[PDB]
Structures are given as structure tokens and as C-alpha cells.
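Peer 1: The structure that follows is given in the form of C-alpha cells.
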Amino acid sequence: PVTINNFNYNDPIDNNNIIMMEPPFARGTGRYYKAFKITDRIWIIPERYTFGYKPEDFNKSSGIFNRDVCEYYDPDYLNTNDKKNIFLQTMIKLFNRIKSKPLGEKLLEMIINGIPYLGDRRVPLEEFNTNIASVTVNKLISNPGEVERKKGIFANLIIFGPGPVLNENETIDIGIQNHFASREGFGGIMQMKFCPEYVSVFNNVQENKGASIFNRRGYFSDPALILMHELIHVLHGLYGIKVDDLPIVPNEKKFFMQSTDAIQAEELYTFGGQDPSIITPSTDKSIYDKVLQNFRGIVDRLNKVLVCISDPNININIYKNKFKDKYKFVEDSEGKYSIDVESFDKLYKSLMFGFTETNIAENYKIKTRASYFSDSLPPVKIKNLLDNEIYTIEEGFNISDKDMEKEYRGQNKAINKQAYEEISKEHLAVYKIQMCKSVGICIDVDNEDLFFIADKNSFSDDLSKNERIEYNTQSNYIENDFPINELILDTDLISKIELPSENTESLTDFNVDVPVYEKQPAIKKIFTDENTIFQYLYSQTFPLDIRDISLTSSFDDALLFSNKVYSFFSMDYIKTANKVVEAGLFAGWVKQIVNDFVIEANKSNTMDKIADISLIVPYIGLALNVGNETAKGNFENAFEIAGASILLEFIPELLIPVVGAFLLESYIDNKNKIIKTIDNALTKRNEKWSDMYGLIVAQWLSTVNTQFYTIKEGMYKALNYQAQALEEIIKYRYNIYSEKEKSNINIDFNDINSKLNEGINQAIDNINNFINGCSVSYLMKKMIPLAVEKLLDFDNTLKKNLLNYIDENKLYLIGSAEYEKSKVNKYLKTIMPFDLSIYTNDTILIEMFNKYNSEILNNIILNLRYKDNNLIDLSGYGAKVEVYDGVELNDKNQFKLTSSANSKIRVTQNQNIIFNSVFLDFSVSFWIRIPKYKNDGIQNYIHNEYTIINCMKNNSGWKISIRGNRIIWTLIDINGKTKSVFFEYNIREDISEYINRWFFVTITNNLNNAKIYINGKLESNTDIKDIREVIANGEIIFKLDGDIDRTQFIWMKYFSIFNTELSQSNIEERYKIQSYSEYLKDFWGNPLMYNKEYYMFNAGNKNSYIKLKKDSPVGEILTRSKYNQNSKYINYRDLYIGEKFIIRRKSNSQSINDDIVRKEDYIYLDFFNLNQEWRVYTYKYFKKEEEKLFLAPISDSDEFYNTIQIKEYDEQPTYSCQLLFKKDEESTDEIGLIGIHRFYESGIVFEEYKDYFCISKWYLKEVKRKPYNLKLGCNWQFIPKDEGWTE
Ligand SMILES: [Ca+2]
Ligand SMILES: [Ca+2]
Ligand SMILES: [Zn+2]
């Protein structure tokens, strides 16, 4: 158990637990400090830390010590005894809060027992030397009047009050002759500058801190966690493992980059959480090795130590025993000390990954920042930590009895205001970057708001070095984690060995290196005329001395006029916001513009499913103009084209080393070692893959995700500014009225602000998801594949290497040299799948990942789309696409393959996308229109199979071919074994849904089946378990190839590939998404047009058509003629028959050229009678359920309705549409729908039934039934002449 001593600042000196100490950095001169022993080996000195600081530095000046801290100054802190005593009592409570839990008590116990080795690098191995400034510190025994008697003592930790900057807590170790004992295994006296009342403030952007913009957002820190954070550094320092290694260093070549001090891996380990992942596994191991090496040096000293000259009273055994336990060395029955790998490993992990701020915060239920790389904010002052009404040893601020326990409400700035006070900005110092334009207006930006981007130098190149594979060689992995529960329950973790006496001989060699600090300018100017994020956000603010503003979509005016504020919301929203109204209409207006705000903010949930993009926040580009001029042009389009990478302010130069070559150890005649060797090189190869991935994740987190975090923050600020601006306008407008008018104006600013705030929170969530999705997208498509390339390159080089090896030893491999020849190939075969959770256990990151991977659209490895008269791949994987001259394309994303040699498309697929699941698992989807066979060429049509899409590599692959009325899918495994599945549509039907008609195809493949889907429905299946490997990433060729007729062609649209098997659900869903359009379709499936001749088809009367009756102004219904010629293979009904209709537009007399017919349009339905154009009418006064339509010349009789509204009642994809007659555009009185009705006719000679072109009210209720009755006689389709259909 740990004992926390008690005392008052005025208690008298006793030279034991209360002394006059001579601090290490005083170099043995200067005055002493009243020091209090709070526990063994730990001292508290309630005075300001002055070593290395000028006295005036304690005042706020025009400078700053650290560029990334809102520094608070106060030279009066601790300038009295009562203050010093308060400081003491406060420290006592914090230490008490700390040991209040097992985890904290152990940290304290580990620290107390982690006494520094007696000596350092300069000391001889056979000796213990206490006479160095990292081991002994002196205390003055003498009477106040002389330094006559000084005594030396051993100490582990000395804690002072803060230096010039109150909120800049720090742990310092002792350097002597340019070396640090605490960094080389010995350990040494640790010091700390600490301030308990002025704690840091932080807030999680992805989360809602009270979810109120008009209120204080954020959380303040539990000073006990802050202290435990520093105590972790102390623990590292004491055990001598606070080693230096390759640091994370920020790139600063660009003005938008954040400037900050280099960050050592130890710093990130201390914080824990995601941060350790920024330290590559490479460096992780480098550090592990350095520490191990340091321990080897100590264990060797223990086996050599003989005497201690410095203190003749030191008991060598007592210390050898203590140090043995400290470092967990093992001693044989003979007394020989040696390093035990298990014990070391566990001890190392415990100190670097067990004791972390993250793990501790979690155990003590204390809330803290998300990552070391989180924007710092202005600190707040806790009112009184000594008041149990506000802060307790057991719960800190989150006191349950006060209901401040849930959701860390006790640390919530908006909820626990009685706990703290805001700080006088007048005393805060903040490093700023002043961006001036070469002219000239200037903008100040906090160095915090810039983009932190790790320079390439931050990462290890170790992967590029050679490796020696020997029968004994083994893998190397360091899990950046540690089971906190076992750490807490570890029985032998805490020493049970006697702590030696702290009294020793006085220190006489005061040699030590003292740091010297100095401020630097708090403002750094830079010149740039760039109008990126910083400017855009700026243009959205206004001066405090200005209260009358106006919104404007002009970024340039906003900058030029203080009364002008930029808004990235809609033109309409902007106009309404600047409107001015009568007091009596003000309330209406307030409700209107506020609701409008929420609408605009909510556009953050926009979907773009047709472009295979689920979520997109359209206004991000206008709001920040971040990355590549994202404020110009249409953002959504730009995004569809280049994706996530267009949002980045800078594209990072990744470090992807060529994996060092392997060197295997040969063992002549030894059939065992030779094999081991081989096996090992294999395993090692896998370690190389993992290490490479970690290297990637590390760079992604510190150069990419960091930028995206900056963007999410920028959006939060942008949205906040918009609300503030609107609020400003509202207040201004309202205050223009008289008190009398105001009294009668019903307005509740609390509901307004609540409305805004809510709309913002919704938008923030959408924005956060969109951005995380982008980040993960960039990782997986722009980073990972490049690592895969070099990793596969490595594999190959290793492949021959291994073979050539087995080769040379085949002798000593005799009758087994074979069983391993394959063993090698079959290993370097199946590669390693990337798994984020392997390099981190951060909940947020893991979830981002799983979310991404659970979105089918991300399984798209090829998506050919039309753009600026050209087909490009928008999968994001960069496939190269060559579209040759003979290929015709349109902006309808339709492309045509002809019989010409140059009607061809070549796709060079990305070779670095994992596509070899090792069982075949992928899908292909596309729309197609296959022309009808030539009646005189039917034999060749059914006989000649021709390839349309071929993807082969080494006589293995897949292909789509066609033989007449049959489309075929074929696979060839590496052995030449083939399998196919096909879909054949019937060519003997009166009317076909497929011939010359656009239809959706989808082919799925999995270890067991090959399935063909047509329009969302499954049509064919083939068992493919037999098929072996199938190379599928070879070149893809789109071209007709086979004995085809010269007139043969094929139309294709939306060709795409997924590296997985699509479910019936996904397929049905893709069918619907791609079928959608505002416009109606024609019989063939192309968009319906105005001023285009069409024959009419009836879905309810397939073999019926319309003809003008000879003696009557009506349309009679005749039976379609059918295929005349003979042949046992074909049969169909003629389509180019009946009257030739033409759809005419209604409003806008902008001539009658042409255009697209959209659902709900009003039209005239005409047809050609000889040289004239007639029209279809309805007698307004028919009284029966149905009426025969009136067909006559164009005129405007008041007895006939002539206006028709085209409709779509079917909610599922269809080429049918319906025609409605309504009183007039306005009226909601539906006269009826156009269809066909049966009539009984009995003349003097003939007696029969005869169908007519009618209008009918019966259809009105029928079209509402579900499912939609496709057979309804009111379902029509328009057939225009098409080269794909001849009769
Ligand atoms: Ca790591
Ligand atoms: Ca302005
Ligand atoms: Zn730290």
C-alpha cells in the first residue's frame, strides 16, 4: 500500500521528511528550497520553477515559449505562504485520488521503488557511484545562518510549481556531459513543473459537448489524470527507458502546414490510444531493441559491481538485490544475473502500453482528449479542488451524488460551470500565423488551426534492409497493447524487496547540464494571395463594432466589405436572409428563414446513388474552398471524378521502401536446418507484409487523416459562423422596431437558437460520416495499393530466391526437396489481406473501417463512365482506359461496339487490388441492347458465337460472348478447364421484352456458383466448384470478335465490376437505381422524345394496334400482322404498324424542334393523316364510363379536351407510361385514362365485338392497386424506327 504523508507549509524543518533541499539544477550554488516528502523518494517543492527562465519571462509578453499552447501567465502564482500551503494540500489530495484505485496505486508503487541505478555511463562497471547529480541531491542540515552542514539523500521525484506558463506541465530528466541516464537504462532523479488549478480544455468534434453552439462547448481535465500523465513520463525516466529514436516531425515547407516541435515515440506511448499507431512497427522494434540493449548493460554491471567509493556505507548486496527486482533480472543459485525474455517483455509492455493516459482515464472513468494531436484550447481555472462539493478523491468532478457522474457531466463546461472560471485572454499568449496578401489585408490564424502533416522524414526506412534467414531466425512483433486487468491483478508486478535508506554521502560533483529557455515571437508573418480555407472561414466573420450585415454568395465582396458576410448556402436562402419586413410579418419571416437554415444544413445528407456515391455534402467546397479550388465548378461532379483526394490541401509523398532482399543460411547435409531456414524466410515474409501495412497506417494517420480532421473542424466553424450571422441579422432587424411593436412581435430566441443548433448537429453528423468515409477511401485506394505493389514485387524476388535455394540443396533435400518446392509457391501465393485493427484498437478508427467495408459500393474495382466525350474509370483505382476511334459514345452513358476493327476498348486493370480471394468471388454488371436478327440471316445468327468482352491472362480468365439470342459467361482456370452459364431469350414470341431492348445484366461468382441475373431476377446458375484458380485482373478487351455479319453491333451502358458476390438484394437495388430517370422511356428503353415519330404499343393488348377508321373520326383496333417468311426458328408481330404518332409539347412556344418528355408534362398527342397532322381529343360531355376518343385535324373546339398529361403509376422499372385527361392543368378533376375498350356491334349484316381507342374512368382506381397491374389496357409504349429492329 502507498502512504501519503501530511503536513502544512509552516511545519518546521526536521531534516527528514521536511528539509531545505538544494535542487539539481542549482549546480550546488544559490539558495535552498523547503521541500516536503509526500511519499518515499518523492518530494514536493511548492515554488515556481525558475531554472532556465528569465524572471521577466514570467509576465505575458509579445512572445511565447511553445507554438501550440494557449499559454497563460501569472507571476503571482505561489507568491505567498498560504498559496504555497494550498499547493501542498492540493497535491496531497491528488496523490490521494491517484492511489484511490489499484491501477494508480501501482503506478505510484512502481515509481517509488524504481530507484535510479547508482551511477551512469561514465561509471566503471565494477562500481556504484552515488556522487553524480542524477543520483544524489543535498539537504542543508545547518542552522539558518550558514550552509555549514549539508547531507546527501537519494530521491526519485521532485515536483515544483509551474514555470512561466502555468498550464505547461512538464517532466524533465537530468543530462550530464550531454548524456541522459534516464535514457540509457540507469534511470535518474526526475523533476516536474506542475500546476493543478489551470487545467487544459478539449472537446470531441465528432461528438456533441452539450450540443449547444450558443453555449460553452468542451470538457475540462481532471488534474489527477494530468498528473498521472506526467507521472508516466517519470516512470519511464526512472527505469531508464525514456530513449530517443526517429521522431514524428511536421512538414513545414508550406504555409498551411502546422509548425510544432518534433514528437518522440515515448510521448505517444504515454498518451496511448490511437497515437502509438503513428509510431511504425519498425520504430516500435528499434526502441524495443535500444531498451533491451540498455538492460543488457545494467545486468552486466550487476555481475561486475564490487564497490561503492562514493558512499562507504552503501551495502552492495542490498542494492544488487533491489536492482535485480527492479529490472526483473533472474539470478541463478550461484548468483549470476541474466535477462529472462518473458519477464523483460512483460515488464516492457507494462511500462509502455499498460500505463498510458488513455488506459488510466478509462479505468478512473475520467474523460480526456481524443489524441495527442488534438487542437489545444484556452485553459480554465478550477475554483477550488479542496471543496468536496466540487471535487472528490473518489470521483473527481464526476460526482454521482451530484448527478455529475453520467457522460462525464462533471467535466462538461456547459454543465458544471460552478466548478470553474474562464481566463482573462489579456493574459493568454497564442502563437499565430499572419497571412498577408501582396498589395494588402492580413488575417491572423492560430497555428493550431493549420494542417498538421508529418514530413516524410518521420518514418523509418528499416524495411529496405537485408535479412538473414537461419534455422533459428524468428519473427518480431511488438503489440502496442497490454491487458490492463492482468496489469492490475499482477501478483508479482509490485516489488516486495526492501527500499534502501535515502541517506548517503553529500554530493560534491554538481556537474550537470541546465536547459535555457527563451520566448520567440508569438506572431509570424507570411505572404500569400491564396484564398483557401483560412480566408473562406474568415470571409464568414464580421467586426464587433459592426451590427448591420448582409449575406452574399460573393467571397470577394465579403472580404472587401465589413458589412458583407459570405455564405455558402443557396442564393434563395441568401435573399430571404437579407429581406426586410413589416413588424407584423417579422415573426413569419423569422420562422421562414430559420426553417430555411435547417433545410440548407440538412443538404449534408444528399445521396448520389446513380454515381455510386451514397453520401455527399455538396456545400463543403463552397464553404472552405479547401484542397484543389473546391469552391469552383460543381463540387459533387468534381468529387465523382477525383474523389476524396480533391479535399486534401496537400498530397503526401508516401514512403514505400523496396523490401530488403533475404539471405538464407545454407546447412550442408543438415536436412533439418535447411528446411527450418526455408520455413522461417516464409514467416519473416509475412512479418514484412504486416510491417509494411503498419508503416502505411502510420503515415495515413499523421499526414492524411489529420488533414481531414482539420476539414471537419472547418465545417463546424463554418456552420457556426452562418448561424451567428443569421442571428446577428435577426437581432438587428428586431431592434429596428419600436418597443410598442416589439411587444406585439411573438419571438422566442431560445427556440430559434434551439432550431439552428439542432440543424447544425444533424449536419455535423452527416459531415463527419462523409469525411471519415473519404479518409478511409484515400487509405484503401490511394495508399494501400502502392504498398501492395512493392510487396508483390518483393514476393517474386523472394520466390526465385527460395527456389534457387532449394535448388542448390536438392542434394541434402533428397526425397522431400519436392514436398517443399510447392510448399513455397503455395505460400507466396495467397497474399496478406489488410486489417486496420491489427495496428490499432481505437474504437473510432476500427468502426470507420468496418463501416467502409460494409458498404458494397466500396467493392467497386471498375466503373466505366462517360465524361467530356470519353469513358473513364471512376472506381477510384485508376484503371487505364483506351477507347478507340470506332467506338461511339453519348452523354447517356451509352457506347456502341460495331463490326469495325477499331470499335474497341482496352482496360488495363490495377494489379495491386486484392482480387484473388483464392476461390473466385466477384461480380460484373451492365446494361445491354442486342439488335434483332436479320430475317434473311437467321442461320448465321443462331450459329455464330462471338466474343464481346474478353479478359484473359495466360490462357486463363473470363469472357462474355454472344450467339444469336443467347448471351454467355465463360471462365477458364489456370489449367484450361472451362465452365459457362448462359441466358437465352426466346425468339418465337409475338412481343419480346428483350430483343433490341435495353435490359440489365449481372453475373455473380463465388467458390460454388456462377449466376446470371436479368433485370434483378436470377435466370441461370452453374456449379463451378471444379474450376480452379482463374486469373481475372488481366487486360479487358471490349470488341466484337467472331464470324459476325458486317452489320452486327451491340450497345452497352454502365459497365462495372465488384470484387465480391452481389446478393439478389444488391442486384435488384442496382437495377432500380440505374433504371431511374425523370424522363419516360420508349419501347426500346431509350428516353421518350417530343417531335419524334412513334408507333403505339399497348401492354394490355400486345397484338393490337391503332388505325384511323375509314368513315369515322375514331381509332379502331386491329390485330398486328406477323412474321411472314418461313423458318422454324422465328416468330414475332410487326411493330412499325398502325398510325404514326408524334408527341408535341404544350407551353413555351420555343418552336417545335425536339426535346425530352418528362413525367407530369402536358402534351398534345398527334399523328399523321396523309400530309396533315391530326390530334387526339375527348368529347367533354360523354356520360358513360368510357368513351371513344375523337380523332380529327388540329383545332380548338370548346367541346373537346385536347390536353394530355403523361404519367408513371408504376413504381417499378418499366417502359410503359400512361396518358391522363384532366379538366385543365389547374383543375384536379380527372376525366380518365387512354386505353382500349371492347364493343358489341350488330349490324344488318355483321354481328361482332370490336375494340376501340377509348378514354375510361375505370382505369382511375385500377392504377392505384398494388402491385401495379402491368397488364392494364391503359399501359402504353412508343415504338420508333430503329436499326436494331427490321421486319
Ligand atoms: Ca506502433
Ligand atoms: Ca466582410
Ligand atoms: Zn506528455
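We're sticking with Swiss-Prot numbering for chain A, so the shown stretch reads 2-440, 444-1291, in order.
Every residue gets a Cβ built from N, Cα and C, even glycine.
Checked Swiss-Prot, it gives:
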{"type": "ACT_SITE", "residues": "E231", "note": "active site"}
{"type": "BINDING", "residues": "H230, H234, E268", "note": "Zn(2+) binding site"}
{"type": "BINDING", "residues": "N1025, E1189, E1190", "note": "ganglioside GT1b (d18:1(4E)) binding site"}
{"type": "BINDING", "residues": "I1240, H1241", "note": "D-galactose binding site"}
{"type": "MUTAGEN", "residues": "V1118 to D", "note": "Greatly decreased binding of heavy chain (HC) to host SYT2, whole toxin about 200-fold less toxic. Significantly decreased binding of HC to host SYT1 and SYT2 independent of gangliosides; whole toxin about 100-fold less toxic"}
{"type": "MUTAGEN", "residues": "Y1183 to R", "note": "Significantly decreased binding of heavy chain to host SYT1 and SYT2 independent of gangliosides"}
{"type": "MUTAGEN", "residues": "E1189 to L", "note": "Decreased toxicity, heavy chain has decreased binding to synaptosomes and to GT1b"}
{"type": "MUTAGEN", "residues": "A1196 to K", "note": "Greatly decreased binding of heavy chain to host SYT2, whole toxin about 1000-fold less toxic"}
{"type": "MUTAGEN", "residues": "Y1263 to F", "note": "Greatly decreased toxicity, heavy chain has intermediate binding to synaptosomes, binds less GT1b"}
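Have a look at these and tell me how they're positioned relative to everything else.
Peer 2: According to its DSSP assignment, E231 (active site) is helical.
The Cβ neighbour count for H234 (Zn(2+) binding site), using a 10 Å radius over every protein chain in view, is 21.
Listed in sequence order, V985, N1013, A1014, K1015, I1016 are the same-chain residues at least 6 apart in sequence whose CB falls under 8 Å from the CB of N1025 (ganglioside GT1b (d18:1(4E)) binding site). Mapped onto three states, the DSSP output places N1025 (ganglioside GT1b (d18:1(4E)) binding site) in strand.
The C-beta environment of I1240 (D-galactose binding site), restricted to residues of the same chain at least 6 apart in sequence and closer than 8 Å, consists of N1102, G1104, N1105, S1108, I1121, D1255, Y1256, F1257, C1258, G1277.
Counted within 10 Å of its Cβ, the other Cβ atoms near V1118 (mutagenesis position) come to 17, all protein chains included. DSSP assigns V1118 (mutagenesis position) to coil, not to a helix or a strand.
Every protein chain considered, the tally of other Cβ atoms within 10 Å of the Cβ of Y1183 (mutagenesis position) stands at 14.
In the three-state DSSP scheme, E1189 (mutagenesis position) falls into the coil class.
In the three-state DSSP scheme, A1196 (mutagenesis position) falls into the strand class.
Of all Cβ atoms in the protein chains displayed, 24 besides its own lie within 10 Å of the Cβ of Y1263 (mutagenesis position).
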Peer 1: In whole Å, note down how far the CA of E1189 (mutagenesis position) lies from the CA of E268 (Zn(2+) binding site).
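Peer 2: Their Cα atoms are separated by 85 Å.
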Peer 1: Which of the recorded positions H234, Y1183, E1190, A1196, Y1263 has its Cα closest in space to the Cα of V1118 (mutagenesis position)?
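Peer 2: For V1118 (mutagenesis position), the spatially nearest of the recorded positions is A1196.
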Peer 1: May I ask which residues of the same chain, at least 6 positions away in sequence, place their Cβ under 8 angstroms from the Cβ of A1196 (mutagenesis position)?
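Peer 2: In sequence order, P1117, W1178, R1179, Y1181 meet the Cβ cut-off.
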Peer 1: Which entry in the list of recorded positions, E231, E268, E1189, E1190, has its Cβ near the fewest other Cβ atoms, using 10 Å as the limit?
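Peer 2: Checked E231, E268, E1189, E1190; of these recorded positions, fewest Cβ neighbours within 10 Å: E1189.
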Peer 1: Looking at the recorded positions listed here (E1190, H1241, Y1263), whose Cα lies nearest to that of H230 (Zn(2+) binding site)?
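Peer 2: Minimum Cα distance from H230 (Zn(2+) binding site) across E1190, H1241, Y1263 lands on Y1263.
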Peer 1: With ganglioside GT1b (d18:1(4E)) as the bound species and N1025, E1189, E1190 as its recorded binding residues, calculate the greatest Cα-Cα distance and give it in Å as a whole number.
Peer 2: 49
Peer 1: Name the one residue among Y1183, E1189, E1190, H1241, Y1263 whose Cα is closest in three-dimensional space to that of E231 (active site); these are the recorded positions.
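Peer 2: Closest by Cα: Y1263.
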Peer 1: If I take the Cα of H1241 (D-galactose binding site) as reference, which of the recorded positions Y1183, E1189, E1190, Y1263 has the closest Cα?
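Peer 2: Ranked by Cα distance from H1241 (D-galactose binding site), first place goes to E1190.
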Peer 1: Taking the centroid of the Cβ atoms of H230, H234, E268 as the Zn(2+) site, which other residues of that chain lie with their Cβ within 8 Å of it, listed in sequence order?
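Peer 2: Result: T172, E231, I233, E267, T271, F272, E358.
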Peer 1: Out of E268, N1025, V1118, which recorded positions lie by ligand 3, with a C-beta less than 6 Å from some atom of it?
Peer 2: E268
Peer 1: Closest of the recorded positions to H234 (Zn(2+) binding site), Cα to Cα, picking from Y1183, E1189, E1190, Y1263?
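Peer 2: Spatially nearest to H234 (Zn(2+) binding site) by Cα position is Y1263.
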